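Chemist: Quick one: structure below, then a few questions.
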Amino acid sequence: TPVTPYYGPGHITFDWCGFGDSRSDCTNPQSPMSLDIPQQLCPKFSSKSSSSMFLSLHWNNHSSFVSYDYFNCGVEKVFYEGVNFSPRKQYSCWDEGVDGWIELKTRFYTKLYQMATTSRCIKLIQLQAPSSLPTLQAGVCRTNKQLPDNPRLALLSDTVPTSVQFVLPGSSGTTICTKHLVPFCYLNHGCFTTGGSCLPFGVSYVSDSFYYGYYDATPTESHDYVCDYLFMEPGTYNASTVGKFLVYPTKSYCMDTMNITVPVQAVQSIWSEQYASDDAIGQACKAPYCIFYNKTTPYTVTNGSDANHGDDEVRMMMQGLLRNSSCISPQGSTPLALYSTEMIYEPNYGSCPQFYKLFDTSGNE
Amino acid sequence: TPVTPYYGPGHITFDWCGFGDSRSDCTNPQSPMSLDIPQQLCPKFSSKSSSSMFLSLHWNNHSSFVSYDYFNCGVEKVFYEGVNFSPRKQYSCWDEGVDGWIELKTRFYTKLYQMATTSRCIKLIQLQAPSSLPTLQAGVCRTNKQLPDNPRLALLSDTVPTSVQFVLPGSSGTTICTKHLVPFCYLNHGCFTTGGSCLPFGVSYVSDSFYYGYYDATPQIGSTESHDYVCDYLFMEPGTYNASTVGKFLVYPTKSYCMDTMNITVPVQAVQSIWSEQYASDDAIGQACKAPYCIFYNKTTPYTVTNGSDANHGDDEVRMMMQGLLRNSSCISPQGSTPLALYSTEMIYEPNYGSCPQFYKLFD
Ligand SMILES: *[C@@H]1O[C@H](CO)[C@@H](O[C@@H]2O[C@H](CO)[C@@H](O[C@@H]3O[C@H](CO)[C@@H](O)[C@H](O)[C@@H]3O)[C@H](O)[C@H]2NC(C)=O)[C@H](O)[C@H]1NC(C)=O
Ligand SMILES: *[C@@H]1O[C@H](CO)[C@@H](O[C@@H]2O[C@H](CO)[C@@H](O[C@@H]3O[C@H](CO)[C@@H](O)[C@H](O)[C@@H]3O)[C@H](O)[C@H]2NC(C)=O)[C@H](O)[C@H]1NC(C)=O
Ligand SMILES: *[C@@H]1O[C@H](CO)[C@@H](O[C@@H]2O[C@H](CO)[C@@H](O)[C@H](O)[C@H]2NC(C)=O)[C@H](O)[C@H]1NC(C)=O
Ligand SMILES: *[C@@H]1O[C@H](CO)[C@@H](O[C@@H]2O[C@H](CO)[C@@H](O)[C@H](O)[C@H]2NC(C)=O)[C@H](O)[C@H]1NC(C)=O
Ligand SMILES: *[C@@H]1O[C@H](CO)[C@@H](O[C@@H]2O[C@H](CO)[C@@H](O)[C@H](O)[C@H]2NC(C)=O)[C@H](O)[C@H]1NC(C)=O
Ligand SMILES: *[C@@H]1O[C@H](CO)[C@@H](O)[C@H](O)[C@H]1NC(C)=O
Ligand SMILES: *[C@@H]1O[C@H](CO)[C@@H](O)[C@H](O)[C@H]1NC(C)=O
Ligand SMILES: *[C@@H]1O[C@H](CO)[C@@H](O)[C@H](O)[C@H]1NC(C)=O
């Protein structure tokens, strides 16, 4: 019989998982009023109030940073977080401004979703400190906001070219790490004046089979904190420097491999209209790796815990996760059928119905 | 009644193109005996006997390098080339060995296929020589084989930092370049001894809105100095950029693949491109052509000629696959193409596009 896509995420198999924030955290004291998902799906989500996967990559816990050890496994994946690092927060570190950090956010989610499509498990781990570390002075932000804890940015007591060794583990607990999502960051725009001269800023991650680096010795002194998010295989690497500045990772997303490529799903994660949101999720979640379900309405709560918890639109969307589905698409989900009442676009997966009008024998069409 | 996918590449509309080599080059004097495609599809292909897209990016014409100004447009795209840069050629430049270049080949096709999925036109273009070049001495391979023409590797007379400007144009003829595939290459593994000392190897492409670079001054141990010629294949927007160096060594690009933009993403199709088993082939095409961006049609038989021009032209299996391009299909998949149908005799896997029949057993 004919079917119509149900707008919202969905799952075809039992092997699915969710990543989220307060709006899918049943440990929140206001739950179930504070949920945007059905309460019975809380055990399917790895979620924590006030956190995000981006924020938790870069920061451990501080007064304005709620860091969570995100961890979940599923062939099919539903992401519903991101809001807790938004322009509302007004975070910046050096001269990059808030827009700089919305760009970094977009880069991170782009890579996260990409890597997630060939993984089943995704787990944020704390890396061990390099075994040998010289005397180090912690870096700071020009803004006096909290410097990211990952990657570590620190200052050596001399200008001697140096390497320390870091380990991306092959496993963490029961999870296999066939790959790691690792940030590589640096301060750009020329040499950096400290310890009596304008020192080249040159750092790199290196092994026999890997190189990624930045170098600038070129002559207001301005710098931006910039990051790239790297696919790195398990192994031991050098965090190398041409001198003074040292950057090495302290956390990573450990992922395993599955031998199928399944697009992930992300729902728009924003604040009510009185606060400043971004579209990093929409810009990051693109074909062919990610199926983006945008909101068509503002974040609007009529029967929830406060103005930013219990959106009617997203609640209706998340009902899709309770449905019988064999096809997942940006139009939503359908059970197994021959014909769809509307056109189904990409990315999609499963066994999908074909657009009804293509088979019409009227022929009015 | 369920339909069976026809194994081989295909197309849903007229707006498709091919990229190829001798096996789809009707100008070859042995044509059509030397073709693996139907003769009547030669006009849909941009192809040159003895060339490949990877080779042509890095080299112009030299004794054993046939370079071709590849150029074609299509929403759908069939790639059947690659073999003319394989281990049979025994090419290497620095200490990276033959396998080092098979790796670079793989990186290039991977990037090519990815970028191609959101482009219609792909055009290999020559870049303008930078203005006000300093005095430069040509680089050389340690193997004394032919140094890539692209990017240019050259030696300045001094060791002080400097920069030259290169332009990636916004258009070439009537093709719009919304982006460029540009190689960035360097000699790795520590400082490089020239001019009587071991100098840092530090090069970069930089603009107000772009940075990619490499730097190493690690001292060498004993007499073990070794370097590999390494490349990364970069997505770069049209604009002016600096090719910068910390001194001595200069790297700047001299060619790129100019591509435009279409607002749908469509996977490309690659057919396995190999030699007869008299010669060494590689699997760079198969390793580069991956879901979700490329649909790989591998060969299940060796390259096997029964009615062609020589052992390496007229493979029966690929000839059968290329018959698929003679229909307008509705569904394109790794199992091959189908017309519009309710049911398929077998599971249709990813990547696929169009309107695809469903495996009949699902409905009983
Ligand atoms: C950042 O700090 C918070 C605390 O402010 C850490 O959250 C805490 O995590 C622990 C262990 O994961 C939770 O304890 C557990 O609670 C359950 C009940 O659900 C209990 O049965 C377990 O045996 C255990 O005690 C704790 O509830 C949780 N607290 C809060 C307020 O969330 C968080 O782990 C820290 N993040 C990082 C990256 O270290
Ligand atoms: C490298 O050297 C070869 C010569 O050995 C160059 O091949 C020549 O390229 C031109 C332009 O692609 C060919 O002309 C074309 O002929 C066809 C068919 O007649 C015509 O329909 C096209 O419009 C075009 O005029 C020419 O035939 C071809 N010559 C040979 C002997 O194959 C090649 O271009 C050089 N490569 C580079 C990068 O300069
Ligand atoms: C997700 O939906 C939002 C809201 O419709 C889109 O944001 C709008 O974008 C248009 C086009 O620039 C603006 O004129 C509107 O004012 C935006 N509205 C708001 C409230 O910001 C957003 O572009 C969508 N994202 C994607 C990837 O489709
Ligand atoms: C999920 O939905 C599919 C499609 O509606 C169900 O499959 C149908 O089940 C009925 C029995 O109620 C059969 O008569 C039909 O032939 C089935 N249709 C197809 C296309 O297979 C399926 O039973 C549902 N699954 C669950 C667990 O409810
Ligand atoms: C495409 O097909 C060829 C031939 O089957 C595959 O190459 C074989 O790969 C197996 C597994 O590694 C090796 O044991 C054989 O020695 C290879 N045979 C030949 C003739 O090369 C190749 O792996 C395939 N590529 C992909 C991406 O599927
Ligand atoms: C790090 O650098 C040292 C010395 O430069 C080198 O010998 C060592 O192998 C490197 N370690 C790794 C894991 O690449
Ligand atoms: C509001 O939500 C509560 C608790 O989640 C529920 O019991 C109640 O029926 C809802 N009221 C309306 C009007 O939907
Ligand atoms: C396919 O359709 C196009 C577009 O209308 C048509 O012009 C062309 O003749 C057809 N090509 C083939 C190979 O049937």
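All chain A residue numbers match Swiss-Prot; in order, they span 16-234, 239-384.
Cβ coordinates are placed from backbone N, Cα and C, and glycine is handled just like the others.
Dumping what Swiss-Prot says about this protein:
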ACT_SITE  A:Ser37  active site, nucleophile
MUTAGEN   A:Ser64 to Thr  Strongly reduced activity toward 7,9-di-O-acetylated sialic acids and strongly increased activity toward 9-mono-O-acetylated sialic acids
MUTAGEN   A:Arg103 to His  Strongly reduced activity toward both 7,9-di and 9-mono-O-acetylated sialic acids. Increased activity toward synthetic substrate (4-nitrophenyl)acetate
MUTAGEN   A:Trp109 to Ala  Reduced lectin activity
MUTAGEN   A:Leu168 to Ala  Reduced lectin activity
MUTAGEN   A:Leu170 to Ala  Reduced lectin activity
MUTAGEN   A:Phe207 to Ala  Loss of lectin activity
ACT_SITE  A:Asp325  active site, charge relay system
ACT_SITE  A:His328  active site, charge relay system
Chemist: Here's one to test understanding: among the mutagenesis positions A:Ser64, A:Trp109, A:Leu168, whose C-alpha is closest in space to the C-alpha of A:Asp325 (active site, charge relay system)?
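Modeler: Closest by Cα: A:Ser64.
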Chemist: Round to a whole number and give the Cα-to-Cα distance in Å for the pair A:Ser64 (mutagenesis position) and A:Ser37 (active site, nucleophile).
Modeler: 4
Chemist: Would you pick out, from the mutagenesis positions A:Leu168, A:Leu170, the residue whose Cβ has the largest number of other Cβ atoms within 10 Å?
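Modeler: Highest number of other Cβ atoms within 10 Å: A:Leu168.
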Chemist: What's the end-to-end span in Å, taking the Cα of A:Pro234 and the Cα of A:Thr239, for the 4-residue unmodelled region?
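Modeler: With 4 residues absent from the model, the flanking Cα atoms are 11 Å apart.
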Chemist: Under DSSP, is A:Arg103 (mutagenesis position) helix, strand or coil?
Modeler: helix
Chemist: With an 8 Å cut-off on Cβ-Cβ distance and a minimum sequence separation of at least 6, pull the same-chain contacts of A:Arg103 (mutagenesis position), or say none.
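Modeler: In sequence order, the residues whose Cβ lies under 8 Å from that of A:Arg103 (mutagenesis position) (at least 6 apart) are A:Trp290, A:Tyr294, A:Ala295, A:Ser296.
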Chemist: Using Cα-Cα distances with a 10 Å cut-off, which of the recorded positions A:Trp109, A:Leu168, A:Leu170, A:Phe207, A:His328 are near the residue listed as 'active site, nucleophile'?
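Modeler: If one measures from the Cα of the residue listed as 'active site, nucleophile', the recorded positions that come within 10 Å are A:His328.
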Chemist: Of the mutagenesis positions A:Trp109, A:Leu168, A:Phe207, which one has its Cα closest to the Cα of A:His328 (active site, charge relay system)?
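Modeler: Nearest listed residue in space: A:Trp109.
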Chemist: Measure from the CA atom of A:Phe207 (mutagenesis position) to the CA atom of A:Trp109 (mutagenesis position) and give the result in Å, rounded to a whole number.
Modeler: 12
Chemist: List the Cα distance (Å, whole number) between A:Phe207 (mutagenesis position) and A:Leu170 (mutagenesis position).
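Modeler: Checking the Cα atoms of A:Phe207 (mutagenesis position) and A:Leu170 (mutagenesis position) gives a distance of 12 Å.
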Chemist: Let me spell it out: for each of the recorded positions (A:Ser37, A:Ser64, A:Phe207, A:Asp325, A:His328), count the other Cβ atoms within 10 Å of that residue's Cβ, using every protein chain shown. Which one has the most?
Modeler: A:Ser37
Chemist: Measure from the Cβ of A:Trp109 (mutagenesis position) and count the other Cβ atoms within 10 Å, all protein chains considered.
Modeler: 20
